[PDB]
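Quick one: this structure, given as structure tokens, is what I'll be asking you about.
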Amino acid sequence: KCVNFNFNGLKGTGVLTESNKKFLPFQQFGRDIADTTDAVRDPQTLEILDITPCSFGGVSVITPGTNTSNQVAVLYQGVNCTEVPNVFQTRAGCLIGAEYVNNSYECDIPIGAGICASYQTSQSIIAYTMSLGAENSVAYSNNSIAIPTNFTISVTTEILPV
Amino acid sequence: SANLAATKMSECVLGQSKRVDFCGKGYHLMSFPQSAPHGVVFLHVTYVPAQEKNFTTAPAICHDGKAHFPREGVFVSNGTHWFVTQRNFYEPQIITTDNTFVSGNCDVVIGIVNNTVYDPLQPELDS
Amino acid sequence: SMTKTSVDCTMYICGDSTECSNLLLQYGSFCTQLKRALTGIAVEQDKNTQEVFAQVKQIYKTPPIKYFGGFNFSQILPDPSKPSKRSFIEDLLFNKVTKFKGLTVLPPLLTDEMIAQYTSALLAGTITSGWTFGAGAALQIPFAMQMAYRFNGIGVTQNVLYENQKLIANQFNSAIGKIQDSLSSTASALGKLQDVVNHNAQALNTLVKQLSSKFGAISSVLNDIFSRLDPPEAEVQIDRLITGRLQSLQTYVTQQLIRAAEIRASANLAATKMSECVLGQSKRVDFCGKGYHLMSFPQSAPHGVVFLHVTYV
Amino acid sequence: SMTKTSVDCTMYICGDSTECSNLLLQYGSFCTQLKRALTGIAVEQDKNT
Amino acid sequence: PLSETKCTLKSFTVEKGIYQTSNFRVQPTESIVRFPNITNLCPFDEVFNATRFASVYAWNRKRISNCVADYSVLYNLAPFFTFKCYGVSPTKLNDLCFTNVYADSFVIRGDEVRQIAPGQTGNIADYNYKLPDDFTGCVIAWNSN
């Protein structure tokens, strides 16, 4: 459980787990390169316990505009959704409120770590992995060459500020 | 980014450019930059090929025992006679002494298909 | 690209005390400009990874039966038998390249597995499709006539090409075996890969060491300022610590914008040689490597693209 | 290239007194990144040679 | 979450896109307060439960240091009765440990336990043992017959 620390020389928060580290009988609290207190010596019975804080971070809301749909998704980035309280576990985090589609189409809204968001059609938001487009195979033959007999040309536009 | 935009004013507009995926995808034709507030808008006509057809090719043509090599284009055939056309469009013509130049022999190249060479001088002599 | 880190306004500034978050409102909000700049950073690494790693929207497949005439292309192509999809050079690029206060690492939208299958189709375009894969719809040109387009741009008669073809077969695939033996021993050639990540590592280490610094006050801990002495006289002590932290944060955000600018200007030139000497023949001197250019082979690496340049010396 | 200069931690801040050198460690490590940024320019000025 | 994106971005028409709004945190419902054991106990048996002591002029000082003092079990169980304390609550006494503690062993009468107090005059107060006005501690008296 994420608790609040009251000690003689130590205040803070964290979750107490077991520690395999070699300790001194004299000491008080151990430190972190990350500049965090990761251990404490219990004065009554001589042992140390590993101090890690629990999961924190920001939220990311996947939503369309107000003229399309009111359906939203809740994303906890880097946080497992077992210890937090449509559940799918990805590399970036556990996304709640979306369904997984094994088929891969084009999309728009990025999420992260290789999954993408899009609004498709009884209509709800879905979450799937971002497709690389259509696939075609070019065979290898030394005696053949493909040359076009027809060309259709168009206008490709690019706009850059000054 | 306006150093990149004036490079499209210098290359794609004022002159010719052999580089690709700068003036647009593929070979650029004509540029028409336009006026906008706080920006410039480019209109670029690009060359994209569409419908293709496979052919049957040979790297060289053997005649008297010395190989002939192409200069422009590649060799094509429909399965009957050998023709010379470019890579962007199919224009069949028969081979002459203008299209082919003799270098080397026929044994030093792998996959050479022999064909006779029609010179303009031999119909000119008897007629 | 670069490692994306995003600081937070709540847990990083405050020591989990309720008098710290109430005193953030008398500065107005200075961290709402820190949020829209860092998400304005985070859309720029979502920008330049789209066009550079994916030039085209279609995927070309290598044929399974390989007889190239004495040319070994299989060392730069990825292995289907391994469940991670990577090639032989890209396995050597991965292993030689190597917090709780609210400092987190935001992952991008592309993991390290699928960068090598962006480059699997783009090296399939240089083998099967030639120069026509980024030109629009590709053509089937085999490799003996893919060279004949490239030697006509530098003006080379093809009589040396077909005769010496068995003689240049042995020196071509051994040159990739030179750089395979070079990256297996000397780690100093990867120093232009790893120069971005250790400067971002010490940027995290210069977010560590000021939390023990007193900033001219009595102590750096926010708990014993309010509790031990008078909060009339702790009001002078508290408000220059957050001002002392945000003057360390405003020189943190300006040094990460110029590292965002140095990966903006370098990816201008990284997409220039992806446009010139990858998709086609580049006719210039000393950009894509020193010599007359032949081929350019991209490879997958974390936070950069390792290029293999074939030049005429 | 451009004109290269360097600013140290001691002489620019302090007028050579005892208490000003005592207060250099009270705000911490903030002059140590003045050296590695300006010599990081001196890598990049040597890189442009 | 639809109006979470709307309130933080400060626009009534939201653009379709991914946005980071606020942060999540969990509140602790229990604070663990832990004290050591007996450990090195201070010699309180010699100043309390011992046999015979000195006189009211003849009193000895004992400076007790480098141990852990137990104040609260004499007040809470209470075989000993009277305390009236000014300037520091027994609970606060527990609260601010002083680098030193003094214990003087004497015995007085029942009209003389009123006379031991800061800012008074009397028999034991003027002629024997005087408490100053800034004195930070208080008198515990009990009957042992």
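So for chain B, numbering is Swiss-Prot's, and the shown residues are 1021-1147, in order.
Determined via electron microscopy, 4.0 Å.
From the backbone N, Cα and C atoms, a Cβ is placed for every residue, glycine too.
Pasting the feature list from Swiss-Prot:
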type	residues	note
VARIANT	B:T1027 to I	In strain: Gamma/P.1
VARIANT	B:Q1071 to H	In strain: Kappa/B.1.617.1
VARIANT	B:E1092 to K	In strain: Theta/P.3
VARIANT	B:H1101 to Y	In strain: Theta/P.3
VARIANT	B:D1118 to H	In strain: Alpha/B.1.1.7
Taking only the Cα atoms, work out how far B:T1027 (variant position) lies from B:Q1071 (variant position), in Å, as a whole number.
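Cα to Cα, B:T1027 (variant position) and B:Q1071 (variant position) are separated by 33 Å.
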What is the interatomic distance between the Cα atoms of B:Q1071 (variant position) and B:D1118 (variant position), given in whole Å?
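Their Cα atoms are separated by 30 Å.
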List the Cα distance (Å, whole number) between B:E1092 (variant position) and B:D1118 (variant position).
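Checking the Cα atoms of B:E1092 (variant position) and B:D1118 (variant position) gives a distance of 11 Å.
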Report, in sequence order, every one of the variant positions (B:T1027, B:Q1071, B:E1092, B:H1101, B:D1118) having a CB within less than 8 angstroms of a CB belonging to chain A; if no such residue exists, report 'none'.
B:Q1071
Rounded to a whole number, how many Å is the Cα of B:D1118 (variant position) away from the Cα of B:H1101 (variant position)?
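Here the two Cα atoms are 18 Å apart.
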Near B:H1101 (variant position), which residues of its own chain have a C-beta under 8 A away, given they sit six or more steps off in sequence?
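Result: B:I1114.
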State the three-class DSSP label for B:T1027 (variant position), counting H, G and I as helix, E and B as strand, and everything else as coil.
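DSSP call for B:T1027 (variant position): helix.
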For each of the variant positions (B:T1027, B:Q1071), count the other CB atoms lying within 10 A of its CB, then report the residue with the highest count.
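Of the variant positions B:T1027, B:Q1071, the most buried by Cβ count within 10 Å is B:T1027.
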